[PDB]
Amino acid sequence: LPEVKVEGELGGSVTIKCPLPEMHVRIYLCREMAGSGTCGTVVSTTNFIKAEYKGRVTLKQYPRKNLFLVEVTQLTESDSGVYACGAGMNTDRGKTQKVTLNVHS
Amino acid sequence: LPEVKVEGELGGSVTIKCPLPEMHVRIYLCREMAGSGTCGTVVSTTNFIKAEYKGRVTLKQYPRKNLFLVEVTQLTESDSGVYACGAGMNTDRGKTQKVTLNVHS
Amino acid sequence: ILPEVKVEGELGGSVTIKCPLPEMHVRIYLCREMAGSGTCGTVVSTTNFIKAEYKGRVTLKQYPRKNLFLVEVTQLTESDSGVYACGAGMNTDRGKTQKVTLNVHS
Amino acid sequence: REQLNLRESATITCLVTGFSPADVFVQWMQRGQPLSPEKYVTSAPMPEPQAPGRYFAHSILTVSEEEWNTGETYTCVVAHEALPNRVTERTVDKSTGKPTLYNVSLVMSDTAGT
Amino acid sequence: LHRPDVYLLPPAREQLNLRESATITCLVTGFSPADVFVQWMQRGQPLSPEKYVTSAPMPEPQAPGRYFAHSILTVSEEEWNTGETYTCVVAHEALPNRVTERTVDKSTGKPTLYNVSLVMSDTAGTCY
Amino acid sequence: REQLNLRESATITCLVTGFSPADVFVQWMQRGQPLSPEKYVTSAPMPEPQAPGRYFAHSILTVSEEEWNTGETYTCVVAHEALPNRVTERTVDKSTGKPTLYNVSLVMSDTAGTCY
Amino acid sequence: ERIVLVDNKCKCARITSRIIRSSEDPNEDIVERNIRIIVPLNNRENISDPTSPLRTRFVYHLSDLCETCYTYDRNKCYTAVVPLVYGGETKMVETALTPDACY
Ligand SMILES: *[C@@H]1O[C@H](CO)[C@@H](O[C@@H]2O[C@H](CO)[C@@H](O)[C@H](O)[C@H]2NC(C)=O)[C@H](O)[C@H]1NC(C)=O
Ligand SMILES: *[C@@H]1O[C@H](CO)[C@@H](O)[C@H](O)[C@H]1NC(C)=O
Ligand SMILES: *[C@@H]1O[C@H](CO)[C@@H](O)[C@H](O)[C@H]1NC(C)=O
Ligand SMILES: *[C@@H]1O[C@H](CO)[C@@H](O)[C@H](O)[C@H]1NC(C)=O
């Protein structure tokens, strides 16, 4: 529901801030493909980093402020869309928070 | 049928004016989700305050001018849609009056 | 649904038909509905009408006291057989109130 | 459904029935973890007016209709010390019933029909 | 102080597969202050108290002042071919008519098919 | 239909039928506004061959094609002793007079619902 | 056999139900539900005012059935008022919109 819509620059890295809920073990940062109404998991606690994002992203969870932070290293035009983050086995029925990304170059 | 088109500001509080009918005990201020044609009760006389609105809303009824007033404290972007108010056990059959809300910030 | 009263003739010569009389309606018919299409063709009705074939052998007598109306048909032939209906209103089909059958053992 | 249309809360019951001796530990779990027991309530064993040696139980879980309609199985578990593995569980959802077919028979001919 | 809401449920689908008996549950919630009892009548004839087992008023999970109670009843499986509707009832002081007879039957419940037969005509104005 | 093909002017008729005795007052108005008596012509009661002791009458109104093609609505009120309210009326327009298409938007919802 | 849940005459909806016996067993007794709406394509929007445009959209909230109206009632009379200028005397007079049912 809230939109951090965190921005950034080409290259470097950008940190995505998403809420870390309780009583939900699987935490993911799905990418809203918005093609045929389907969202593809970019990263998860079950250990699945999409091939296009392999070796460039990480997910660290620490229940200090009830927040989990995901960092995206490097940047490409492709990295300029919506990455709804959420929890639960069903990826399309979570998406607790919505965010937007772009490129400044 | 009637629309208050009530307006307010971010923060503070805003009062929603809706008609208080007779021969109808359950009085609610449903929120028109307008997703799959379903409206979710925000508050009711049966005592049900949605979790997202817990501790921020109240409903006071007084048949002086045949009016019941509902106050929403605080404000968020989420609080900027349609809140049809009505009566009767069925919720998606009442919606006697329709109203709209927004944010000025 | 409404009753399915049935009558017979026991050889020709005369026949008598009775149907309930509704209230607050001015039209009364006895269409035969003996058509392949099914569309009922009014045989004898009030509001002034009669059947090209059925003439001089058909009459109607409405009795509000008994909540009944009476129709008397003289003689008998092969054509005037099958089934018959009764009703009111201004729509011969969709306005029926009985389904009577006419037969002769001759 | 007489409560669903009201859109207030969906109450699911788990009718544990027939356990002897009177000892049972019902728990409600979803998403792979037991839901905080506080959200649900259960009742103590009670006799029957039939057969010598039986006990029954109850449980109620309250969840907003929307969440129930969106998804969520909310399985129920029964912990009695006579089960083959000491644990037995059942599950329900919206589509737990026989599939319903539609025999739509649209007719556009004014002649046909009433 | 609110109207005591009441509901009734039919026997489970998988319950009708052992051919021993069946249970019907009448759920009574609300009734603040807690003043209710249920009598299960059928055809206007009250049933034996040994059949239905009401237990107690219990506070709702979140209870400002509300409460709730549950009452079931045991029947025979082979008697459901006719239904008999096994009516339930509740009583409370916060009710204008102090009775809310609630009853269900095999016929009432989930429809397993929907035979819609809509028709179009230019002579339906009167809707005889 | 053939008359409208010419796209010149359209004539609407009103056939009263089978009233005894002969005392029918007829008039025409357009969208709630009465028209001049000189814009239409009314016949006189004449015998009915099929029905002994029965009479019938006609009435025609003429207007331009544009007016008929602007959804304007016309009605034919009549007055007779037999009429229970002493006055009855019928009404037609472009969409109701032998239309070419049947635009329909059938829509139903909650078919399952809770029915008792 | 069939019980009647809805007999609305304004919407001509006849909601009914019936349970059919299975093949000599008390199991899988499938239930039924028959719905029969009869749409009028000649009626107006305001049924009691013969000037409103024709009725195109038909919305059926089955929950309410089991106020805008669609069809007439065979057991009722509909009336209105029209200006009669007879004798240069514009006069509003009652008119039996649905005659033969006002007797
Ligand atoms: C449908 O038509 C009726 C009849 O004209 C409208 O109700 C009438 O409104 C007038 C004043 O405008 C009153 O003089 C009448 O008494 C009313 N009729 C009745 C029966 O009370 C009605 O408002 C129209 N509906 C719409 C949506 O326009
Ligand atoms: C489908 O509809 C037809 C026509 O009413 C009926 O004969 C048939 O039995 C129906 N099928 C089912 C499975 O209900
Ligand atoms: C389906 O509807 C049609 C039309 O009313 C009816 O003739 C038929 O018997 C129905 N089928 C069933 C199985 O009820
Ligand atoms: C036919 O219906 C559609 C909506 O279904 C509407 O857009 C269109 O205007 C209608 N046609 C006419 C001539 O009004």
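The residue numbers of chain C are those assigned by Swiss-Prot, with the residues present covering 19-124 sequentially.
Structure method, as recorded: electron microscopy, 3.6 Å.
Just so it is clear, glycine is given a Cβ too, placed from its N, Cα and C backbone atoms.
Noted in Swiss-Prot for the protein shown:
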type: DOMAIN; residues: C:23-123; note: domain 'Ig-like'
type: MUTAGEN; residues: C:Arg45 to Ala; note: Completely abolishes interaction with IgM resulting in impaired IgM internalization
type: MUTAGEN; residues: C:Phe67 to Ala; note: Completely abolishes interaction with IgM; when associated with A-69
type: MUTAGEN; residues: C:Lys69 to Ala; note: Completely abolishes interaction with IgM; when associated with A-67
type: MUTAGEN; residues: C:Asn109 to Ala; note: Displays reduced interaction with IgM; when associated with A-112
type: MUTAGEN; residues: C:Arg112 to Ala; note: Displays reduced interaction with IgM; when associated with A-109
List which of the mutagenesis positions C:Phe67, C:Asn109, C:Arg112 have a Cβ under 8 Å from any Cβ of chain E, in sequence order, or say none.
C:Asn109, C:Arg112
With 8 Å as the upper Cβ-Cβ limit, not reached, which of the mutagenesis positions C:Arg45, C:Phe67, C:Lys69, C:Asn109 neighbour chain D?
none
DSSP secondary structure for C:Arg112 (mutagenesis position), reduced to helix/strand/coil, please.
coil
Going by DSSP, is C:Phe67 (mutagenesis position) sitting in a helix, a strand, or coil?
coil
Of the mutagenesis positions C:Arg45, C:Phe67, C:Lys69, which one sits closest to C:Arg112 (mutagenesis position) when you measure Cα to Cα?
C:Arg45
Which ones in the same chain are close to C:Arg45 (mutagenesis position), with CB under 8 Å and 6+ residues apart in sequence?
C:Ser63, C:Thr64, C:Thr65, C:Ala106, C:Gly107, C:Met108
C:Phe67 (mutagenesis position) and C:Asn109 (mutagenesis position), distance between Cα atoms, whole Å:
15
Would you mind checking how many other C-beta atoms are within 10 angstroms of the C-beta on C:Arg112 (mutagenesis position)?
17
Within 10 Å of the Cβ of C:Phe67 (mutagenesis position), how many other Cβ atoms are there?
13
Across all chains shown, how many C-beta atoms besides its own are within 10 angstroms of the C-beta of C:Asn109 (mutagenesis position)?
15
When the domain 'Ig-like' (C:23-123) is classified with DSSP, how many of its residues are helical, how many are strand and how many are coil?
0 helix, 35 strand, 66 coil
Once the chains shown are all counted, how many other Cβ atoms turn up within 10 Å of the Cβ of C:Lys69 (mutagenesis position)?
17
